[PDB]
Amino acid sequence: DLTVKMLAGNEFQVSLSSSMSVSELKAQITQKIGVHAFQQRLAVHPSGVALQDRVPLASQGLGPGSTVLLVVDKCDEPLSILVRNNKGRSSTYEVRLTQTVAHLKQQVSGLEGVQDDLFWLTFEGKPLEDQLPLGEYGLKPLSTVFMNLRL
Amino acid sequence: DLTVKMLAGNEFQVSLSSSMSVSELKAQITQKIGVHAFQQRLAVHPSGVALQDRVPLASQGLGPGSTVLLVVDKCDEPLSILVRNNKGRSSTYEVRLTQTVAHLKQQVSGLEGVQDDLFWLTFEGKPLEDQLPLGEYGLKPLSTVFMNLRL
Amino acid sequence: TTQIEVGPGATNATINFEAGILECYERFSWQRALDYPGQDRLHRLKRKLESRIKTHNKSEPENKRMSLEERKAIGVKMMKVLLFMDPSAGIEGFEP
Amino acid sequence: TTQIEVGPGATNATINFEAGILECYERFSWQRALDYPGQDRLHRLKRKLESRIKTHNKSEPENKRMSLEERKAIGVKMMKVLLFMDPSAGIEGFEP
């Protein structure tokens, strides 16, 4: 088990096995308290050194009975992206990385005039999932999301 | 001439004699805007490196046409000192470095029961002046100020 | 207008954070940068916080009662951690 | 109450400082530490500041007009300088 400590001292427990990765811990945290992975900044306690992703937690300073510090970086600044419809026509959308794919699809539905259940969005080959935030996919200013039609 | 730049970006001018010391600059600043020397924190612009006291300003890359950054530190936190009366009896006083010598003398007057015009205070050989702040004299916790009787 | 749910400990946390905010208003004020409406917001926040610290201190036991001055120090650390996004700024804002 | 007196450009300085204060309220809020009344003070300050930034921008020329987001970055630096009482803090990344 692992203690996660937040600013102002709220603490909670995370149990890790059988692998012990930083990406696993972050997914654990999301499930426990709802903070998206892309927003999590984790450091070893009390040293305050940032955890490294590509390194197993056992290989850093962390085993059972250790404490990690979580600071939440909101990452909510507006940016603009492009969604390309099925006809090849790209249109800009103002978004924030903390909004859901579902929310972006409501925007695309409105502009394109296609019901949200009749399409899905992709980015860099992989599907965007309704319940996840845009920040999970690493969208940048004027990245192109593609719209794909269902049957 | 020298430009002093404050936290909000407002600027004013100080002209420096041939000493060109940090202590000289600070005294000019006190005269121009009323901020006591002990409250001044000065840095080179734009590098932000602190000025060093025992070094001439010409030696730190400050000449004519240069800019220094001033941040004011009020230094208002309580401390306790000792004032020794004429009979050899030390008594403790709660003070703040921003309080005037005159104010401290009101405290010593009240406790010792001697009118303030009938005495003066010294510290490390030199007289304390009514209108100056205690921070001028570099008083520390439990420094001993001596009380001297007039005729 | 997007609220974030919180537990019991946010009340004490906010008093400390907001004590930190006051300490920065005050330090800013010494720079002669705080305009007149700004100075009213300073004095206002000091009053509200003083009444909030006194209300909170009565509900909590003796060993956890904190004055305005000690709460300022905790808030400053919290603010350092957030401004740099670095717990090392920092560390005692998390309560080790 | 003791007034500290200001001069011209306290107005701009206070908007930037208080933009910095907002940025800290917001960051604190994502830590689930900001209680409900606290979150109201956050949203209240955001609204007032947005109306103050638009009123101030009209009186000032083009080269000095700044949005909420760029003013935040100036206020954060100011806050860093004040939290450490050190002009070198919030200049180019530094630590205690």
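Sequence positions for chain A are given in Swiss-Prot numbering; the residues included correspond to 4-154, in order.
Method reported for this entry: X-ray crystallography, 2.3 Å.
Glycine is no exception: its Cβ is also placed from the backbone N, Cα and C atoms.
Record features (Swiss-Prot):
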| type | residues | note |
| --- | --- | --- |
| MUTAGEN | A:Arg44 to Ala | Does not affect ISG15 signaling, interaction with ITGAL or activation of SRC family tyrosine kinases |
| MUTAGEN | A:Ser83 to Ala | Does not affect ISG15 signaling, interaction with ITGAL or activation of SRC family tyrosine kinases |
| MUTAGEN | A:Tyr96 to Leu | Reduces ISG15 signaling. Strongly reduces ISG15 signaling and abolishes interaction with ITGAL and activation of SRC family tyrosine kinases; when associated with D-102 |
| MUTAGEN | A:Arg99 to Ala | Strongly reduces ISG15 signaling and abolishes interaction with ITGAL |
| MUTAGEN | A:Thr101 to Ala | Strongly reduces ISG15 signaling and abolishes interaction with ITGAL and activation of SRC family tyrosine kinases |
| MUTAGEN | A:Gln102 to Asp | Reduces ISG15 signaling. Strongly reduces ISG15 signaling and abolishes interaction with ITGAL and activation of SRC family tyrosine kinases; when associated with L-96 |
| MUTAGEN | A:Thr103 to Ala | Strongly reduces ISG15 signaling and abolishes interaction with ITGAL |
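Annotated features taken from Swiss-Prot, shown on the structure.
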residue: A:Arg44; record: mutagenesis position; Cβ contacts under 8 Å, 6 or more apart: A:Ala53, A:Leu73, A:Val74, A:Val75, A:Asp76
residue: A:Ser83; record: mutagenesis position; Cβ contacts under 8 Å, 6 or more apart: A:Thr95, A:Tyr96, A:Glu97, A:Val98, A:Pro144, A:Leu145
residue: A:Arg99; record: mutagenesis position; Cβ contacts under 8 Å, 6 or more apart: A:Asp79, A:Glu80, A:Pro81, A:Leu82, A:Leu137
residue: A:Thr101; record: mutagenesis position; Cβ contacts under 8 Å, 6 or more apart: A:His39, A:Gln42, A:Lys77, A:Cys78, A:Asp79, A:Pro136, A:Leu137, A:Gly138
residue: A:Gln102; record: mutagenesis position; Cβ contacts under 8 Å, 6 or more apart: A:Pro136, A:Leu137
residue: A:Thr103; record: mutagenesis position; Cβ contacts under 8 Å, 6 or more apart: A:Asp133, A:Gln134, A:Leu135, A:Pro136, A:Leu137
Cβ within less than 8 Å of a chain C Cβ is the test here; which of the mutagenesis positions A:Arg44, A:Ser83, A:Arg99, A:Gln102 meet it?
A:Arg44
Which of the three DSSP-derived classes (helix, strand, coil) applies to A:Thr101 (mutagenesis position)?
coil
Could you tally the C-beta atoms, other than its own, that fall within 10 angstroms of the C-beta of A:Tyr96 (mutagenesis position)?
14
